[PDB]
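Undergrad: Before anything else, here's the structure in question.
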Number of protein chains: 2
Amino acid sequence: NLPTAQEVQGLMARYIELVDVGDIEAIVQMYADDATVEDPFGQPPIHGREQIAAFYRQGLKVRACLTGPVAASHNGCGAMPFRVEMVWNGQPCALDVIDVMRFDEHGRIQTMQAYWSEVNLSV
Amino acid sequence: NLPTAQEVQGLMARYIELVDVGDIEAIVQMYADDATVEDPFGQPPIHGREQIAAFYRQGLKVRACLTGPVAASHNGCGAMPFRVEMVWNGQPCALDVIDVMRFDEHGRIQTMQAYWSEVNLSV
């Protein structure tokens, strides 16, 4: 159903779990067939599992961790802080993002939006 | 102007500063004359400095701190994690919120949305 505040926290924590192991298939499956992603927020959105799968294959030798609790509401919405530790062109860098997700009546991610820019990068 | 990613970070950090000291007038003035606030997200919004001033007078013996960096984008948007340490009816409690703000072409807060629920309360 539409996640409860408590379920939203669990789903989002689960999502950082999937990204940490890099299980791309399980991630894509957390989304709705026609979800949209806005990462970074301010760029045109990507729509559909096809495109999102592409989007995720492209990005993951990474580890992600939650750097604070998942803030959840009662309307199927949640936001959360986390760090992405990569290794850019030999040089290891870290990115601090904040994701805001909205789930649907099935518990799948209808829409995701990431807030970050070069001000959050530590290279 | 429309804040740069860097200015958005400074404005938002400033906003937690104001809430910590409880300078209600300076906070209200950070908003646009007709901004709207959604706190907690999922409740009807409050519109206008009049209503927002009311909203803030009502809430502040509190201290607020940032518990992670301000994630900012290039389109006048930003989000940030922070903790509110109160003292409810004799009993001291803490609330972990996540705010998402959007600034206008003057650097004022057009819209604010807070994500939190009783799952983020530690009483």
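Just so it is clear, chain B uses Swiss-Prot numbers, and the residues here are 2-61, 65-127, in order.
Method on record in the header is X-ray crystallography, 2.5 Å.
Each residue, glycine too, has its Cβ placed from N, Cα and C.
Take a look at what Swiss-Prot says about it:
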- B:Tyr16 to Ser: Reduces activity 20-fold (MUTAGEN)
- B:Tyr16 to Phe: Reduces activity 2000-fold. Reduces activity 10000-fold; when associated with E-103; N-103 or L-103 (MUTAGEN)
- B:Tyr16: active site, proton donor (ACT_SITE)
- B:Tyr32 to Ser: Reduces activity 4-fold (MUTAGEN)
- B:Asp40: active site, proton acceptor (ACT_SITE)
- B:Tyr57 to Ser: Reduces activity 100-fold (MUTAGEN)
- B:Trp92 to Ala: Slightly reduces activity. Reduces protein stability (MUTAGEN)
- B:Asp103 to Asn: Reduces activity 4-fold. Reduces activity 10000-fold; when associated with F-16 (MUTAGEN)
- B:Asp103 to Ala or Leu: Reduces activity 100-fold. Reduces activity 10000-fold; when associated with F-16 (MUTAGEN)
- B:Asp103 to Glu: Slightly reduces activity. Reduces activity 10000-fold; when associated with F-16 (MUTAGEN)
- B:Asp103: substrate binding site (BINDING)
- B:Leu125 to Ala: Slightly reduces activity and reduces protein stability; when associated with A-127 (MUTAGEN)
- B:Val127 to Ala: Slightly reduces activity and reduces protein stability; when associated with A-125 (MUTAGEN)
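Looking at the shown structure, what environment does each listed feature sit in?
TA: In the three-state DSSP scheme, B:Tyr16 (mutagenesis position) is classed as helix. Of all Cβ atoms in the shown protein chains, 24 besides its own fall within 10 Å of the Cβ of B:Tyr16 (mutagenesis position).
For B:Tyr32 (mutagenesis position), the Cβ neighbour count at a 10 Å cut-off comes to 23, with all displayed protein chains included.
Cβ neighbours of B:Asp40 (active site, proton acceptor) (same chain, under 8 Å, six or more residues apart in sequence): B:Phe56, B:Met116, B:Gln117, B:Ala118.
Long-range neighbours of B:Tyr57 (mutagenesis position) (same chain, six or more residues apart, CB within less than 8 Å of its CB): B:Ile25, B:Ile28, B:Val29.
Under DSSP, B:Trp92 (mutagenesis position) is assigned to a strand (E or B) in the three-state scheme.
In the three-state DSSP scheme, B:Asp103 (mutagenesis position) falls into the strand class.
The Cβ of B:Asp103 (mutagenesis position) has 24 other Cβ atoms within 10 Å, all protein chains considered.
Around the Cβ of B:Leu125 (mutagenesis position), 14 further Cβ atoms fall within 10 Å across all displayed protein chains.
Applying an 8 A CB threshold to same-chain residues 6+ apart, the list for B:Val127 (mutagenesis position) reads B:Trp92, B:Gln95, B:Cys97, B:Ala98.
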Undergrad: CA-CA, which of the mutagenesis positions B:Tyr16, B:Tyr32, B:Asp103 lies nearest B:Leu125 (mutagenesis position)?
TA: B:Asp103
Undergrad: Can you count the other CB atoms that lie within 10 A of the CB of B:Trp92 (mutagenesis position)?
TA: 11
